[PDB]
There are 2 protein chains.
Amino acid sequence: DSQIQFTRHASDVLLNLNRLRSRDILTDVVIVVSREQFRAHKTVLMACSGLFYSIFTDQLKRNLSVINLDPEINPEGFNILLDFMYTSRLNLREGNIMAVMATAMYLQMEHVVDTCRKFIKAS
Amino acid sequence: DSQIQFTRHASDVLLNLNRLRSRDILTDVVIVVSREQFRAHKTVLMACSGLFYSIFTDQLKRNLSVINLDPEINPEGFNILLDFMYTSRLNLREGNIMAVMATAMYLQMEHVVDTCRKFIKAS
Ligand SMILES: Cn1cc(C#CCn2cnc3c(c(/C=C/C(N)=O)cn3CC(=O)Nc3ccncc3Cl)c2=O)cn1
Ligand SMILES: Cn1cc(C#CCn2cnc3c(c(/C=C/C(N)=O)cn3CC(=O)Nc3ccncc3Cl)c2=O)cn1
């Protein structure tokens, strides 16, 4: 009938999902990146990453509780991207850009990769 | 270091969460409303509703897979609100406003209740 749009709702949801992550509430996977580990919600990972979408949509892998990433992936770059997934904010710096871009390619995050390219273009 | 804001990210996440709901992927609770049932992600419910937050944050209830709502709750009003949670869009109409408002009070959704009040004020 009469539709009403709430402009802050999606950001408020994402904030609250991040609050749950910070309390480890209903997290259902650990992502292992070399010597570090990061806990998350599979649904958020799938929503933000083609790699995680492809993993958890397969019935064969959906119920995995631990995912080991490629040993070459930089844990800092992963952490930057995980925080982006839950905040919409990307901490890109000359000192991290290459690792973040390579990690975003691996995670299949095309908009982040494109933004990294724009960052390179802007020096 | 250098922070970059992605303005469409939160809405894109929510869209993808709704796509998962529509495929029943990683849904982990059924909400029973009289003769109808609705499947959802607990994390989204907790993010959007004080009632569901209070239920699932308690360790006693966190692992419940079925929640029976009060038998007085209107399934249409619940469905409208569940769709709002996953879309940011509220379908309010003269024919549903009272049931939606009462349901939003029960679900502890203050911004929706306030919007219902504004709808009443605007006739
Ligand atoms: C080498 N290389 C490959 C790539 C790539 C790619 C394509 N690509 C696939 N998938 C994606 C993104 C994405 C956005 C991330 C961002 N902000 O950049 C989020 N996803 C998951 C998704 O679409 N999930 C979904 C779909 C439908 N229904 C339910 C769900 Cl959960 C995404 O960008 C970059 N470099
Ligand atoms: C009788 N009556 C009582 C009320 C009420 C109330 C307060 N109230 C409590 N809770 C809420 C809302 C809310 C917004 C919904 C909307 N769009 O209107 C979302 N929540 C869950 C939440 O804050 N979750 C959360 C918090 C912290 N950390 C993690 C998480 Cl998941 C919320 O409005 C209305 N009528």
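Per Swiss-Prot, chain A residues shown: 6-128, in order.
According to its header, this structure was worked out by X-ray crystallography, 1.2 Å.
Any Cβ shown, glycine's included, is placed from N, Cα and C.
Listed in Swiss-Prot is the mutagenesis experiment A:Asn21 to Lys, annotated as follows: Abolishes interaction with NCOR2 and HDAC2, no effect on interaction with CTBP1 and transcriptional autoinhibition; when associated with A-116 and 376-Q--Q-379. Under the DSSP three-state reduction, A:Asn21 (mutagenesis position) is assigned to helix. Within 10 Å of the C-beta of A:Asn21 (mutagenesis position) we count 16 further C-beta atoms, all protein chains included.
Take the CB of A:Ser59 (mutagenesis position) and look out to 10 A: across all protein chains shown you find 12 other CB atoms. Secondary structure from DSSP puts A:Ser59 (mutagenesis position) in a helix. Looking at Swiss-Prot, you'll find the mutagenesis A:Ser59 to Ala noted as follows: Abolished ubiquitination by the SCF(FBXL17) complex.
Taken residue by residue with DSSP, A:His116 (mutagenesis position) is part of a helix. Among the mutagenesis experiments that Swiss-Prot reports, A:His116 to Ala is described with the note: Abolishes interaction with NCOR2 and HDAC2, no effect on interaction with CTBP1 and transcriptional autoinhibition; when associated with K-21 and 376-Q--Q-379.
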Would you mind listing, in sequence order, any of the mutagenesis positions A:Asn21, A:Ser59, A:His116 that have a CB less than 8 A from a CB of chain B?
A:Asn21, A:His116
A:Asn21 (mutagenesis position) versus A:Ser59 (mutagenesis position) - Cα distance in angstrom:
25
Quick one: of the mutagenesis positions A:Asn21, A:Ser59, A:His116, flag those whose CB is under 6 Å from ligand 1, and say none if nothing qualifies.
A:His116
Protein Cβ atoms within 10 Å of A:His116 (mutagenesis position), excluding its own:
14
